[PDB]
Structure formats: structure tokens, C-alpha cells
Amino acid sequence: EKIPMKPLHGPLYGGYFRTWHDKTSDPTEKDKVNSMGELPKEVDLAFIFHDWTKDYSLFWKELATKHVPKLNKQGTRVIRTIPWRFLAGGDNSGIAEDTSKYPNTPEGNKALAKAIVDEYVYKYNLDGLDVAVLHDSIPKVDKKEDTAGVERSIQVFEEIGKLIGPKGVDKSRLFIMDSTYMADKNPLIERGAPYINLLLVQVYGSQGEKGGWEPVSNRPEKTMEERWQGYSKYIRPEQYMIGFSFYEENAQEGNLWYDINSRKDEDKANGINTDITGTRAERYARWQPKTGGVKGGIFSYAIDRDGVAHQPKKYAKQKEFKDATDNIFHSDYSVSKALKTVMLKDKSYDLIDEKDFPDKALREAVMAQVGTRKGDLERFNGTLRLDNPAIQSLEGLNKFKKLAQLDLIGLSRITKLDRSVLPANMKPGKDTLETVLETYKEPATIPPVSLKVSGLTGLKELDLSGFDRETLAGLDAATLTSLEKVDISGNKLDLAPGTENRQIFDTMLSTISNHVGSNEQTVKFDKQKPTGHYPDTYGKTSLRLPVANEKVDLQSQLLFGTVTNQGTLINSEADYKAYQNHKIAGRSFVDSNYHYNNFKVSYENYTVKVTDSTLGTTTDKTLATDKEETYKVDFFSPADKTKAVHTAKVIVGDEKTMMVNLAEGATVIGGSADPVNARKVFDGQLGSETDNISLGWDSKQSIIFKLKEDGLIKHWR
Amino acid sequence: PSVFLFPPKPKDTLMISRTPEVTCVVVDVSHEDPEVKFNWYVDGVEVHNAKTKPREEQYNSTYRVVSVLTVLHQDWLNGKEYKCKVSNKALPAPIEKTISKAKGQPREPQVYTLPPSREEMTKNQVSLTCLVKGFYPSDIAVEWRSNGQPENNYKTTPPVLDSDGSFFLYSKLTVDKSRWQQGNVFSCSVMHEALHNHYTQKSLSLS
Amino acid sequence: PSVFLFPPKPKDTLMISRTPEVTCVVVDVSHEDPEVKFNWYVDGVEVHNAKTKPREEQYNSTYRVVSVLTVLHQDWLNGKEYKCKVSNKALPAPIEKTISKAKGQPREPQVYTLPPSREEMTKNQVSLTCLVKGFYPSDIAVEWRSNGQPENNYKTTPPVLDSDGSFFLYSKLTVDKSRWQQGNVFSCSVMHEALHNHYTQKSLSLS
Ligand SMILES: *[C@@H]1O[C@H](CO[C@@H]2O[C@@H](C)[C@@H](O)[C@@H](O)[C@@H]2O)[C@@H](O[C@@H]2O[C@H](CO)[C@@H](O[C@@H]3O[C@H](CO[C@H]4O[C@H](CO)[C@@H](O)[C@H](O)[C@@H]4O[C@@H]4O[C@H](CO)[C@@H](O)[C@H](O)[C@H]4NC(C)=O)[C@@H](O)[C@H](O[C@H]4O[C@H](CO)[C@@H](O)[C@H](O)[C@@H]4O[C@@H]4O[C@H](CO)[C@@H](O)[C@H](O)[C@H]4NC(C)=O)[C@@H]3O)[C@H](O)[C@H]2NC(C)=O)[C@H](O)[C@H]1NC(C)=O
């Protein structure tokens, strides 16, 4: 019966064995000399990819009796691969064809879930189920995509997950899903994320490795990284598994990936290439995500074609070509075993030990939240909660290279805090990891870790020097009772009166004076370099000038301001010189090097639109004031040209009331011009670069129209 | 890499409310170097108002980079040479393709509506015909409409080359016999560059 | 080298007196090695009764080796797969092309003759129409004849796909108004596999 087997551990290697290449699949076909029992111990998962093989083939007897126990003995699980449409569909849906037996109801899908599992998993005493969510296997009705069928499969997938998998009664059997779709595109990932053990993305060829191309962007899309990136939200990284493909015999265009090494045109006789060097599979074996954690492993397709060389690219055009590779060979599964050992050689799959985290409560908290690998520390970019109070030493937090957030909650026993016992990304930095995939022809920026320190009663020292911290948010100073030393020098902190940082600093400083006084040795907070941002809104919304023969720079006059991350508006250089002289303990915090010019944000590249009283637009900062006029000056960011950041009201001389276009919204009621394009001369906008506002065909065209409102017309344009 | 420049729809070029497009498809694009830079000219006047269409969901095999260009009606009808210069890194030098309107003396389409056959009156449905002959060039569009409301169930034959040199075509409007016998109006709406406002109608009803 | 297998003329396959041909053109043939060996199969049954056509005038540049095969009518109408296996020395392995009759339930062509339009009666010439609809497959042939004598000046539109799934087409016979008003007979002679003797006529005259 169900043989006991050790759980899934380390890097895995999958392999879809094609049934019709088995020797017992069809005795008439004598060329098939392979067997599914010959799969070695290196192969963790052995998927049963069934087609062509007959319904009542001799393979099914050989599978359940001879193969499954042999594989389970050595340590290899057997999994059945059903398509998407077996869960819900009509066209070739196997079990779901009989809709009268298994209806589309709450109870009906629960009966179908059992029927699927029993027929596929438990029938031959297999060790898991696999669902292939592809466009090739998508639920169709009369060779047309079915909307209700896809919505049914989702619900069925949940019910099957209640039977087998992690959240099932029978957890011995695996529940797997394989997908060419991406996370955002595939709809089952959201619903059946907890219900699966492994996800098997199929990314054959350079289209998978390098990613497709976006012509409008002229940049790569759906890359290997971007593929995972979406799935990272839904599943853990150790569940993820990538797929390559071996050469299928007499393969045609649209199914030639050239993953494993091709045949040499010289070597006409030889059609075997067990060498794995310079292959896509070998690179896939070595590939690890840049964030989140290490992958679960890789898998092959048509593992029965292990070691078989790929048909050259030259002969890819000619359909009827009998190459040496198109012959069938008795594979000894050298590549599978080689690629497995390559993944074992990977050092990231080394477990976390006392070397990394001496403290047990920390080491257990990390294992629960983050992961159980050394590589996970280099990658993981999520929250890490250290709420457990019984924690002595935070040694080896520097192992975390890309941690997103760190919560220190109720950790009284902690005393000192410095770069040693904190993440590496306390300060900013670029990506240190290196990819092992091919590409076309810049390392990613690592966000500084968010630090919430609250409830640490027995915390004494606190060093955050040279970390370039933007704020002091998170530091609950009221709970830090036993505080004595502090160091926040060489950061980008706005420590001005009234700021949240100063409130935290003052609450901290009052604790320092009590215990060991306040001085240069205990307290440090010098040489700050606060980040200068753009303000949300602006105050200077008007400007009355004379009718002088002079020119004025509207930008400098109207558009100015450099807010901080806390919220201190520095408008002029004088305001900064005042800011520089925020003396705390008889010395300023701001660096002397960090002048106003280094802090100031540039308002170059900002566009401007000067609408005069007769709605006459002009895009020039240098406004002449020689003529009497009233203006509405709108400013726009280099990013967003449509939405104005600020609007002003310049009035050279006596104010004139701003006119309004009475034609805008005019009811066209005649003229030779086309009524459609006639309305678009009163639309309000000019039009898109590639619009069409041709009034008519003839050179002369007329428009008869009525105004929207009554008024006194003083001007037209 | 192969280039395939295509002309605008006749209906689009003969109606100013609609927007005509000169599509430039590129098939068998290099998988290694998939960068494609399109350059668009109109009698030498290079325009930069094109729009590369998003990569459609072809399964595998060959990249197919489309590039559309919105064009002025007058420019097409005047017969300006729209040139699509494709530029690929794999390609040693750019592939150019040029297209223009059919060059020849335009001719007015004589539009004629024919009623259902005397034999077809026995059937529960009937076929209203619209002959359109003696026109040039082949760029033409035809539409039916019953009592103002645009018709659904009709089909138009391709422009066929006539003996004299002009083209011709028919358009079959399949309707129920009820609406014919009751006495509705059905109007064949031909559209050709050699018409008043590129438009003309011929009504058809029972007698 | 590119191969282009072509079906027989509809008129040839629907008349036993005429002889149908399955042409297999080969273009862009190697200038270096111009030897082309055609192999002809009919559901595997290799036939050896083909005839390589002489090199037509041609305007240099690229060799175009045509190969004709005379076929039995019944074999075509039954829908046997005619396969043209081209073999060139430059070509690494032979290019095969296969063709057969359209697979689906045949349907009878409803033939209807329509007289000239009421408006066209003002013109010195008139257009006699012949609607042919509701037929499948597209393999069809149409001819006019006035008082027995085969007509010269007429044109037939390609088979156009109808809404239901069948095809249809029109045929325009341009004649003088004199012969129409005088009261001659003109007969639209449709020919389709789903007819009696693959043949049917509909006469047309003044009333
Ligand atoms: C585009 O590429 C993708 C793959 O790439 C992926 O997507 C792209 C976009 C990128 O993102 C990549 O990075 C990414 O990796 C293609 O998807 C693959 O397509 C190939 C075929 O081109 C498939 O291989 C074939 O698989 C069929 C199996 O078909 C079953 O399984 C399908 C998947 O579940 C399912 O959709 C089918 O409906 C079918 O399902 C079965 O249905 C029956 C009946 O209901 C049921 O009983 C079964 O239980 C059920 N089984 C399953 C598992 O669902 C297989 O049959 C094919 O074998 C033929 O072709 C081989 C060569 O490719 C050849 O070696 C074999 O010998 C065999 O050839 C036939 O042999 C018989 C004799 O036995 C002979 O009589 C025939 O004449 C002969 N036929 C031919 C044509 O030679 C083959 O193995 C992949 O499985 C599939 N990928 C995956 C992961 O499944 C996509 O199709 C490509 N599209 C285009 C347009 O190019």
C-alpha cells in the first residue's frame, strides 16, 4: 500500500515522462525502448504526461504494479498531470464531460473533486496531482473559450485542495500546478495559492530565459525575474520551480527551444549529446531569484529524451526531415542526474545554523517567518517581526541584505544597537547578487529597511551613524526607558523644532540627561543631510506688477519651495541659513558641506503656460510687463504636463477680468462642414497629434452654430 | 525579416469623420536582435507620428512587429507615396516598402438597385441586389440601410475588373419577405472618391 | 525553392469531356542546380503520368519549373489527396505539398436571373444579372448564352462567403439595349457538383 517516504527537502528536480515512449505503452510500436521505472533517485518528481497511449494500455498495469513502488523505494514520487479542463470543461474534459452526473453546484463540484482525485491519484496509488493551466488546455465549448468554465475550475480547484495538498485531509499526496501564464494573467493563483505544494512555471527557450520583447517600450517583457516577481506574492520561493525542455522527436516550428546542446552538422551519425555545459538547463539549474528566496528546483519536459541532442537550427525549416536526433534512444538519464548534482553543489541550499543566529528564539523566529536557507537571508524582502520577548542576542541580522521591514517589539533584554547587529540595508545600496542567465546587450536599488523600535525597556545604547536614514519614524522613544547613549550622526534627518524626528529626539534626550547626562561623548547627531523634496501646494498664488518696461522670471517669482520629508518649507537661501542655525546643545546638526545648493530642488525643465485676459496662451517664463494685461500662469512638472502643480495670477497694471470662451460647447446647426469635425473646433482642446479635424472636402468650408450662453463678445481667435 | 506594407480601408479614406491607417507589418523578425526602428516618409517628408502596435499574443515561432501610421485623407487621395523603412540590427541595411493609391483617371460609379427574382419570391427570405459598375479605382465601399437604420445581414462582392477597364461589384442584402412585401425602404449607400461628398444612395422598394 | 500546388479548374472537374489538371509550380528554383524531380502521389498511390511543362517565356531572374498532372474527375470529386513532392539537389530534403477538394456537405446552387435596373434602361447598354447563392463548395462555373450562341461580353464575380456558411456570386452580362428590348433569350448556365449532370440553366427575357 502507501509506502512511507521522506518529505520534500533541498533543491528538487522534476521530469515529465511521456507515456507513449514507455516500452509497455504500445507493443506494436517497437522503437519505444524507454521505461518510467528507470528514472533514478536524483529525480524527485516523476510526472505522468499522458497522450496517444491507449485508454486500456498495458502501461497502466506496469505503472501501478512495477514502477510506482520501485520509484517510491529509491525515493521518487509519481504524479499524474491532468489538464485545466478536466476540473471544468466540455471538449475532451474526461470526468467533467458527464455534467449530469457531476453538476455545476456547490455539492456537484465537491463530488467532482473526489472523482478526480480517486480516478487519477488514488487509482494507481500515486503520490500527487498536477494541474496544467495553459491556453492550450483552457476550458472550451465547441472550440471556443468558455467564461463560466474557467470560473468553475477555480471553485473546483479549491475543493480538490480541501481533499489533498497542504490544506487537505490526505496531506501525503501533493497538489501541484504548472503554468505558462504569469501571476497577473493566470486566475487560479489567487484562489488556489495555499492549496498547492509546488508551482511549476514552464519557460522553455530564450523567450522564457531572456523574456519576450515589448516593441512599444523597446525593452524586455515577461522576463524570468518578472515572471516570479508576480508569483512571489502568492507562494513562498521554495515552492517555485522552473522548467526546461528536451528535444522531442520530429519536433516542428513553434516547439524548438534549443535548451540542451544541439547536434553538430559534422556528426551526422551521432545524435546523443549528454554534455550539459553551455545549456539553458544548466543555467536554469544555477538560477536563483534576486529577491524573496531560493527556488524549489527545476524540472524537465520529455525526460524520456534525456541526453538526446537537439536538431540543428539549420534544419528547423524543413518539416519532413529525418535527423539522427529524431531517432529514439534508450536514455540512461545522465543529464537529469548531472543537473541534479549541479543543484546540490549550490551553496545557498545550505541550512541556517547557530553560526548565523546564535540565539534560539531569533533562529526559530527567522525560520518561521523568513525561511530555512542561508540564501533566503541574501534575498528575502519582507517583514520580520521579533515580538518574542525572550531574545538575548541579535547576532547575524547583518546576514539580511534586502530585508523590507524589521519590528523590534518588547525586546527588553537587548542593550546595544549598531551596524553589527542590524541588517546590511540599514544604509542604501545597489544589488550585490549576480544573475546566471543570458540577456540582451544596471543593478537594482535596495530599499533601506524600515525600523520600528518600541517596547525595548532595557535598551541602553543606540547607534545609527552613517546609515543615511530619512526619518526617525518607528523609534518609540517613550518606551525606551533605560536609554543612556545615542548616535544619529551622518544621516538625512530633519531635526527642527516641531518635527516628529525632534519630538522623538527630545523624548530620547530627556532620558539621556537623567542617567549619564548630555554631552559630546554620549549624544551624537551631527552632519545631517536632509532630503529636499517638492511641496504639494504653493502659497504664492498672485503677483501685482507695474506697467514698467521690464522683464520678470515667472518661475522664480511664483514657483519655489524645498520641503523636507518631515515638513519644513525652505523657500529662499535665507530660509536655509536660518535652518542651518538650529542650535541643539550649542551646535547645529546640519552638515556645513551640505549647502543650500545641495539641498535645493531644481525647477528647471518645468513648463509654464501664460494665459492672458483674451485667453492667449504663451509658454515663456520671461514675461514682458510693458503692455498692460492680466495673466493666469500655470506651472507643470517635467513628468505630468497635463496636470498643473501650481496656478498663479499675474496682473501687470490694472486688473482685467479673465475672458471665457463662449463658443466652447456650441450647438452646430448647419454649414458645409462635417458636423462631427465641426463640434471639434469647439471641443475645448486642440486635439491629439494624430487626430483628424478636417472640416470638409472642399477648400472652402462653413460652420453655422449657436453659443452655449448669452454674453458680450469682445474678442475672437 | 519580411516587410508587408498595407493600404487604408476605402471606407476610412472616403469619410473625414473616420481615421485611415497605413499599416506596416514585419514578420520573421530576428529572435536574437528584436529591435525594430520604423521610419515613415510621405514623398520624402519624414513623419514621426507613427504608433508601434503592442505585441499581440502569438504563441511562438516568429515575432510580428506591426507599425501603424495615421494619414490625412487628402494625402492618400492625392496619391502620396507612403514609405515604411524598417531597420533591424540583424538586417545589414534597412528594408523599404512603398505604397500609393491606384494611378489612373477616376470614374463615377453607376449605382443600380435590383429587386428579388420572380422565382425567389416563393422563398420565405429574399435577396435585394445592388449593382455598382463603371468605377475606378477599386477603392470603394458599399452599405445597406432599411428605413435609416443600418442593415446587418448583407454581403458585398470584391471589385471585379470589367471589360472596358473599370471595375464593378454587387451587394446582396438578405432580408425577410415580410419587410419587402410590407413596403419598407432599403438604400444601397455607395462611397467612391469620384462622387459628391464621396457618397451616393439608391433606394429600393416594392412596386 | 518555394512550391505552389494548385487545384483544377471547376469547369474541368464538372465536365467529363474536359480534362482537369493539378498544377505544381516551383519558384525561386536553384540557378546552380536546376534539376527538379517531381513525384506525384494520390493517397499514397504514386503515379508516373505527369508532364513537366516547357519553360515559358519568363523574364529571367528566377527559374519557375511547372509540373502538371492529369487527374480523374471522380478522384477529385471523391476528394483524394494529390501530393506534389519536389526534389532539388540544392534542397537538403524534398518539399511536399498536398491539396484536396473542400471537405463538407455539398449544397445546391439556387440560380436566379435578374433583369436590368429601372434606371439603367435609360443607358444605351444594359446589364443582365445572374445571382447564384446557397452553394458549397466554392468550386463552381457560370456562363451566359444568347439564343443558344455562347456570349462574349460578361464577367463573373468570385465566390463570396455567405452568412449561413454557403457561398454566392453574381454574373454580369453586358449587352446592347436593342437586343434586350427586341426580346432575345439569355441563359445563365451554372455548373456545380450538386446538380443534375452538374448543370442547370435559367433563362432571362423582357416582359
Ligand atoms: C508554443 O509553445 C508552447 C510551449 O512553450 C511555452 O509557452 C511559450 C509561449 C513560452 O512561454 C515558453 O517559454 C513556454 O515553455 C506550446 O505548449 C506545448 O506544446 C507542445 C506541442 O506543440 C506540447 O507537446 C505535445 O503535447 C501533446 C500532449 O497533448 C495533451 O496535453 C496537453 C497539455 O495538457 C493538452 O492541451 C492536450 O489537449 C492533450 O491533453 C490530453 O488529452 C487526452 C484526450 O482528452 C487525454 O486523454 C490526456 O489525458 C490529456 N493529457 C494531458 C497531459 O493533458 C503530445 O500529444 C504531443 O506529442 C506529439 O508531438 C511531439 C512533438 O512535439 C512528438 O514527439 C510526439 O511523438 C507526438 O507526435 C505524434 O505522435 C503520434 C504517435 O504517438 C502520431 O500519430 C502523430 O501523428 C504525431 N503528431 C505530430 C504532430 O507529430 C507533444 O508532446 C507541450 O506539451 C506543450 N507544453 C506543455 C507544458 O504541455 C504550444 O503548443 C506552442 N504553440 C504553438 C502554436 O507553437
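Swiss-Prot numbering applies to chain A: residues 102-542, 548-823, in that order.
Recorded method is X-ray crystallography, 3.5 Å.
Quick reminder: no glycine exception, Cβ is built from N, Cα and C everywhere.
Features reported for this protein in Swiss-Prot:
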type    : residues                                                                       : note
MUTAGEN : A:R119 to A                                                                    : In loop 1 mutant; abolished endoglucosidase activity; when associated with 130-A--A-133
BINDING : A:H151, A:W153, A:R186, A:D237, A:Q303, A:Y305, A:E349, A:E350, A:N356, A:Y402 : glycoprotein binding site
MUTAGEN : A:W153 to A                                                                    : In loop 2 mutant; strongly decreased endoglucosidase activity
MUTAGEN : A:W803 to A                                                                    : Abolished endoglucosidase activity and ability to bind immunoglobulin-G (IgG); when associated with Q-235
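Structure with Swiss-Prot features highlighted.
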{"residue": "A:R119", "record": "mutagenesis position", "DSSP (3 states)": "strand"}
{"residue": "A:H151", "record": "glycoprotein binding site", "DSSP (3 states)": "coil"}
{"residue": "A:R186", "record": "glycoprotein binding site", "DSSP (3 states)": "helix"}
{"residue": "A:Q303", "record": "glycoprotein binding site", "DSSP (3 states)": "strand"}
{"residue": "A:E349", "record": "glycoprotein binding site", "DSSP (3 states)": "coil"}
{"residue": "A:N356", "record": "glycoprotein binding site", "DSSP (3 states)": "coil"}
{"residue": "A:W803", "record": "mutagenesis position", "DSSP (3 states)": "coil"}
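Highlighted here are the recorded positions (A:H151, A:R186, A:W803) whose C-beta falls below 6 Å from ligand 1: A:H151, in sequence order.
Rounded to a whole number, the distance between the Cα atoms of A:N356 (glycoprotein binding site) and A:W803 (mutagenesis position) is 53 Å. A:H151 (glycoprotein binding site) sits 6 Å from A:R119 (mutagenesis position), counting Cα to Cα. Of all the binding-site residues given, namely A:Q303, A:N356, the one with the smallest number of surrounding CB atoms inside 10 A is A:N356. Listed in sequence order, A:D192, A:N193, A:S194, A:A197, A:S238, A:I239, A:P240, A:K241, A:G250, A:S254 are the same-chain residues six or more apart from A:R186 (glycoprotein binding site) with CB atoms under 8 A from its CB. Using a cut-off of under 8 A between C-beta atoms, the recorded positions A:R119, A:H151, A:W153, A:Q303, A:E349, A:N356 that neighbour chain B are A:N356. Considering only the recorded positions A:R119, A:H151, the Cβ with the fewest other Cβ atoms within 10 Å is that of A:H151.
Per-site Cβ counts within 10 Å over the mutagenesis positions A:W153, A:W803 peak at A:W803. Cα separation, A:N356 (glycoprotein binding site) to A:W153 (mutagenesis position), rounded: 18 Å. Within the same chain, the residues at least 6 positions away from A:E349 (glycoprotein binding site) whose Cβ sits under 8 Å from its Cβ are A:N356, A:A403, A:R406, listed in sequence order. When every Cα pair among A:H151, A:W153, A:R186, A:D237, A:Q303, A:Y305, A:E349, A:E350, A:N356, A:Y402 is compared, the largest distance found for this glycoprotein site is 27 Å. Taking the Cα atom of each, A:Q303 (glycoprotein binding site) and A:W153 (mutagenesis position) are about 22 angstrom apart.
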